[PDB]
Every structure is written in C-alpha cells, then in structure tokens.
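Right, one structure below, let's go through it.
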Amino acid sequence: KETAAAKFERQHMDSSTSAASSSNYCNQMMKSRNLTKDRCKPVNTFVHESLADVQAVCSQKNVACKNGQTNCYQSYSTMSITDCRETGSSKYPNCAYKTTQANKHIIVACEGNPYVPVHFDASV
Ligand SMILES: Nc1ncnc2c1ncn2[C@@H]1O[C@H](COP(=O)(O)OP(=O)(O)O)[C@@H](OP(=O)(O)O)[C@H]1O
C-alpha cells in the first residue's frame, strides 16, 4: 500500500524540470500522477527541487497548519513551484488546468520516523 511519504512524492514532487515547462504542463502532470482519476483535483502544487531539499523543510520553520495542527514547516528559502488550478471549462473526465510557475516559500506537514513531508499545506 502507498505510504503517505510516497503519496507526497507522487502528488507534489517534480525534480526533473526546474520550472513549469509549458502551458500544458499541468494538463499532462495532473493526469500522469493519477490526480484526475476519481475526479479532477481542483488545485495542486508541484515542487521543482531535489527530494533532499524538500525533506529538509521538516527541520525548518515551525508554523501552524491551516487545519490547526502544529506539524507544519515553512522553507527558509524560496523554491521553484508550479500551481495547477482547474479552469472553469474543465469537465471530468476531461480535466483541464492553468499552469502557473512561481518562486515561493513552501509549507508542508511532516510526520513519522524518519520525519518526512506527507502533505502540502501552502506556499507564501
Ligand atoms: N497538519 C496537516 N494538515 C493536513 N493534512 C495533514 C497534516 N498532517 C498530516 N496530514 C496528512 O497528509 C496527507 C495528505 O494527503 P492528501 O492526499 O490529502 O494530499 P495533499 O494534502 O498533500 O494535497 C493525509 O494523510 P493520508 O496519507 O492518510 O491521506 C493527511 O491526513
């Protein structure tokens, strides 16, 4: 069964490209990472940094999670990310997304031993 750490990598890690490669990046990625299987996941963020760099965020700035839990951490440095947001014309199973590249600080929730990212909370 897929662990939460493995799910995070599948849903949010894309180290192959250092930025949103094209206007069609999200359309391709949301589908290939199985994020449009059950429904069109409305929003999702991909991180273009090494896995090591992202895991290290778990020992960075401790901040409150959107859900009230306190196991969230904010990256000290900005990181290259791509936000994928479902366009109004998108209709399951024909999910469609707008691809947006940015350099922001990421906030992830971490759990376990080793302490690793399991959820993407926000970017600021
Ligand atoms: N503080 C937190 N806020 C939100 N979710 C958290 C938090 N800490 C851990 N999680 C877990 O982070 C996981 C997030 O998985 P999702 O598939 O919902 O992806 P996403 O939130 O990264 O988009 C959930 O665990 P699961 O593997 O059992 O589904 C969720 O329970």
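Note that chain A is numbered according to Swiss-Prot, with residues 27-150 shown in order.
The header says X-ray crystallography, 1.7 Å.
Using the three backbone atoms N, Cα and C, a Cβ is placed for every residue, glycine included.
What Swiss-Prot lists as substrate binding site is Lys33, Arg36, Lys67, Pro68, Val69, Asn70, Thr71, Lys92, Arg111. Neighbour list (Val69 (substrate binding site), Cβ cut-off 8 Å, at least 6 residues apart, same chain): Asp109, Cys110, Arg111, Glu112.
Among the mutagenesis entries in Swiss-Prot is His38 to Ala, noted as: Loss of activity. A helical conformation is recorded for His38 (mutagenesis position) in the three-state DSSP classification.
Within the same chain, residues at least 6 positions away in sequence whose Cβ sits under 8 Å from that of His38 (mutagenesis position) are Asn70, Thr71, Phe72, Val73, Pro143, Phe146. According to Swiss-Prot, the active site, proton acceptor annotation covers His38.
Other C-beta atoms found within 10 angstroms of the C-beta of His145 (mutagenesis position) number 20, with every protein chain shown included. Quoted from Swiss-Prot for the published mutagenesis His145 to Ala: Loss of activity.
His145 (mutagenesis position) falls within a strand when secondary structure is assigned with DSSP. The feature active site, proton donor is assigned by Swiss-Prot to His145.
Contact annotation for recorded positions (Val69, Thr71, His145) versus ligand 1: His145, each with CB under 6 Å from a ligand atom. A helical conformation is recorded for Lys33 (substrate binding site) in the three-state DSSP classification. Its Cβ placed at the centre, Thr71 (substrate binding site) has 20 other Cβ atoms within 10 Å.
When the neighbouring Cβ atoms lying within 10 Å are counted for each of the binding-site residues (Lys33, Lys67, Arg111), the highest count belongs to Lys67.
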